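Undergrad: The structure under discussion is supplied below as structure tokens; questions concerning it will follow.
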Amino acid sequence: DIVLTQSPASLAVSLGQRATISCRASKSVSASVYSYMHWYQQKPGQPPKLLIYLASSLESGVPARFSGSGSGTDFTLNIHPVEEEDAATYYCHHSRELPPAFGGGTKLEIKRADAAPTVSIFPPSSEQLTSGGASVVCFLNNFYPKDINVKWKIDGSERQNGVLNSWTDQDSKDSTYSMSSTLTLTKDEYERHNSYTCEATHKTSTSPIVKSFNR
Amino acid sequence: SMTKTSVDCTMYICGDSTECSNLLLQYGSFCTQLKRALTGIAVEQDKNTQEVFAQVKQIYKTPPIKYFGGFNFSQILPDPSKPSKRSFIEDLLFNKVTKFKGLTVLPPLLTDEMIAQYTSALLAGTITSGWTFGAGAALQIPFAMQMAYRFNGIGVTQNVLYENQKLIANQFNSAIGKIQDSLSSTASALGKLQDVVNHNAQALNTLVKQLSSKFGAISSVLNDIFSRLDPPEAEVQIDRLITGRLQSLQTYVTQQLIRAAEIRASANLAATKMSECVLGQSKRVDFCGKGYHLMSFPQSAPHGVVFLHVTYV
Amino acid sequence: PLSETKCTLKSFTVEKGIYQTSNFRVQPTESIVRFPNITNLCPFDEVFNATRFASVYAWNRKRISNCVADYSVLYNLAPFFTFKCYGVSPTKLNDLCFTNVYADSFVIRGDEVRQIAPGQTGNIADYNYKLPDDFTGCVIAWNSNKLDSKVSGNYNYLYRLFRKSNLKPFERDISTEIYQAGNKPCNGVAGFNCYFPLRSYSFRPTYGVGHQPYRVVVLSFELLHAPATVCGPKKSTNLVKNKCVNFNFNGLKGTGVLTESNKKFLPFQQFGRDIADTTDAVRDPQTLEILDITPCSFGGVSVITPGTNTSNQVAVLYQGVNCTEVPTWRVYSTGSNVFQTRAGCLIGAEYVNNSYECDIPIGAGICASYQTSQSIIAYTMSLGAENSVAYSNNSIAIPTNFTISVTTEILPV
Amino acid sequence: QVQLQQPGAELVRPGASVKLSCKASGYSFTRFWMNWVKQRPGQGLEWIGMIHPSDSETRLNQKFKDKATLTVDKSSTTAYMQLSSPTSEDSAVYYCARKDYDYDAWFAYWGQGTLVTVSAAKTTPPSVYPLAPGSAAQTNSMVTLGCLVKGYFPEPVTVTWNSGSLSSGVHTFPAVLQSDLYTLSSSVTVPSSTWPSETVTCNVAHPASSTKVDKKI
């Protein structure tokens, strides 16, 4: 069949500009006047929706900022003006050759100004200490870009053992990122240590943000 | 041989409708005779390939060390380097000779690779084993007295053969090369086999052009008759259209049976020259070629055997 | 397939050989009718329900197109005196498609209504209204004698008896010129050798059934001269692609699949034809979109069996059809006996790598036989034994032992 | 309104067979065709197969031969998909889609989605613990709280804030697989007028084991 390849993998377009994402085909999909290409937008946790059919037309219910063009094996996806709710995966599909194939996908992000993260570290509850465990969990929210580092130092000694990180997708309203870190230790290691220091390394702050508590 | 065909009455006459299939069974055995006649052609086309192409059931091959006595036999022998077994003359012979209605072209039983293996078995006994392999087991005959048998049959003593061995080797090797130079330019010598294709080209294009004709009906499409007329009124117009399509099949099958009587009359003359001229020496005049007969070289073609007649003039 | 061999041959016993049985039947599943969305009704009730009509010399010719109509209230529901049709089935009028209809409103008395048919001869049938042999349509009549008649006679409509030559059909005569029989000039009035061509109707309630007035509207249908307009409210469904189904496209039928179209076509093209002069390609009526038509149900059924005194095992030969995509017998289509030949897929036979002498031929070098807990096997036909003999100048073979062989040849007389 | 319905999550061991359900309504079942769309995260969409439901004839991918078996039910208007011996690479998100055919074939309608996790693990009810800071430095006017959800299987789990009372200022974090268990955390930021007035609790609903855990912060 026809193998579709989209380039690049990720694209960051600021608000007010025009995005161009190409879906390239190995063979010509043009036949019977109207070639064969569809554009699909899929949000995380959501099913995809129908947007552009036969590349010159627009589906009802889809707003007019989503459009496409191109002929032959080179097609363009013209999205303008870019809005903060437009961040999702873009897919392309051909019905021309049997069996049909699906595209590789392209993720679109919105490039805005950088922001400083909010660092808060939570001591574990007494219900976990009844069971014998402890979890020291530090929250880092509201920061751009996604490159960040979380340093765990127990009583002045850095320990990276038992660190679990979870990063999310871009928010619709805030257009920022969030990352949490979980440090799990036993109750016998909880009483022998006191200071738990949650550090954050971001490009906006030269000095790291120190947020800690005392037992 | 000719092209084996088979014609169904169901897809040709009817447009896949329930009204046409119910009125076809009232005519009875009209398509019983036509399917058995085209079956009886296709059995006899495979019997023409058995009596002509394969004279003997034993396959003979050439030795790897080849001393031919001053002759170049490499143009009539097949090429082992090619995946198909083909000689240098038959490469020129193959290139000069070139649906949805239920019309099916039957494939032949005997493939062209298996025809040339009947050809290379008979040319291996003609060069080496001589005239004796068609009767009993094959005898080993050396080349110097092999040509003396062909001269003693026409009344020439052995004094003529042994002194002329430089002169015969110049005349015979130039005579085979004039056959290859004639077939590379003039294509009308193979046009007797091209008329076999062109008689089947107009016959298969006969039944295609009859379906566009109305044959007296108001329309030539069976979906445009029964839907555009009453079911009492459609039984007149459909039964005129099937009877016009039955007469188009009666012109086709009768033409194929008369051409089967012509092509089996030529195959009996082809199998006579494979038996008499190729396998032994014949004294006949203007049968094995013009002049005194020496030998014969068969060469396989599409739908026939190209004969090479070596004569004494 | 043993029982399908006996049904074609019409015999109780089956001998040893390959026999031809039947062909493939692909049953259609769904039905596709594509019709464009028209919200306009046809105004056929303007010419039918009007009080005042025109006469036979000049009628009211109205063109009805680009709408939808209902023929159930005209035909099925029938408060009409006479409905007649000629070239079109009157039952299927709501089904079939035509381009345009020309309604001719005229009133003819009941003695003269027998000349309305194709190829007649009469007073109205020659010099007034002709129906040609290729005319296509229907005749609708209704009894106006309880409304349009008059006691003293109705002089509002007049008709032409006389004309110099035969009038061409679908043409109105408005000419007031007096017919001149002789060489005397008429000067616009009747007289010696002058006849007055346009006379008046006989309509009275006191006469018999021959003088009763009938309102007669004859419809004219045109088939396949243009894409259709009026049609009818049949059905509208979505397309089904890559499946063998029944087609109905703007009244034109067919059976096949829908595939893509790589060829450049005219924008006004309704459909197109192949080398066999049947429809290989069609345009959608609703929007301008083109899908090809490739027909279905191709290929035969061939069986390979020994005699009935040997075994019941029957090998099935498919002809010219690739078996990767796939008669009601599904048991031998399971696989693992499948061998691919040039003629098609051979099922029910185990392919072997040896080379023997066979009995039942198939084709293309592949031949079958019955060999040994025994089953039908297929292989390549042997040419006989291979002998390699060395040849030299110094060797000769002279036979020292003789025998006498007696053969038998049979030639019919 | 034609809407395709699928269950949320299915659990199956490797070597066994799993069956999925796609329910069609609002339109006739034999008039369309059914397509199955496989979504693995980070790879993109993959195409499983396409079946005519009236004839029960299947069209499958070349790589996906003998893994999937497509059958339909015309009486209940519900299409099925049966997988045979899934692997660790076969864990993905499955969709079903109705293809409306006029000229080019688009994808008109979609299902709710089904996440199939292939593993030999057993369903574990979650252990939910609250997260409180315990003190304040009075440098901010709003209060940050959180919950901790650990020791559960299969993912996803439903984590709501006060039975879905606060729809703004919340964050949902993905789960990390450790020792055949999942762990995710969540956060909220509430103003200082709300926090003595209302009590923020951790409402976690596990759909697989049908166990709701209510822990107050």
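Note that chain B carries Swiss-Prot numbering, so the residues on display, from first to last, are 730-827, 854-1068.
Recorded method for this deposit: electron microscopy, 3.5 Å.
The backbone N, Cα and C atoms fix where each Cβ goes, and this holds for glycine too.
So Swiss-Prot lists the following for this protein:
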- B:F888 to L: In strain: Eta/B.1.525 (VARIANT)
- B:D950 to N: In strain: Delta/B.1.617.2, Mu/B.1.621 (VARIANT)
- B:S982 to A: In strain: Alpha/B.1.1.7 (VARIANT)
- B:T1027 to I: In strain: Gamma/P.1 (VARIANT)
Undergrad: From the variant positions B:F888, B:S982, B:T1027, pick the residue whose C-alpha lies nearest to the C-alpha of B:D950 (variant position).
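TA: Going through B:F888, B:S982, B:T1027 one by one, the Cα closest to that of B:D950 (variant position) is B:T1027.
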Undergrad: What's the CA to CA span in angstrom from B:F888 (variant position) over to B:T1027 (variant position)?
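TA: A Cα-Cα distance of 17 Å.
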Undergrad: I'd like the number of other C-beta atoms within 10 A of the C-beta of B:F888 (variant position), please.
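TA: By my count, 25.
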Undergrad: Name the secondary structure element type, per DSSP in three states, that contains B:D950 (variant position).
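TA: Where B:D950 (variant position) sits, the three-state DSSP reduction gives helix.
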Undergrad: Checking interface proximity: list the variant positions among B:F888, B:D950, B:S982, B:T1027 whose CB sits under 8 Å from a chain C CB, in sequence order.
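TA: Only B:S982 pass the 8 Å Cβ test.
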Undergrad: If I take the alpha carbons of B:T1027 (variant position) and B:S982 (variant position), what is the distance between them in whole Å?
TA: 60
Undergrad: I need the most crowded of these variant positions: B:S982, B:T1027. Count other C-beta atoms within 10 angstroms of each C-beta and give me the top one.
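TA: Of the variant positions B:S982, B:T1027, the most buried by Cβ count within 10 Å is B:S982.
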Undergrad: What count of other C-beta atoms do you get within 10 angstroms of the C-beta of B:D950 (variant position), across all chains shown?
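TA: Within a 10 Å radius of the Cβ of B:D950 (variant position) lie 10 other Cβ atoms.
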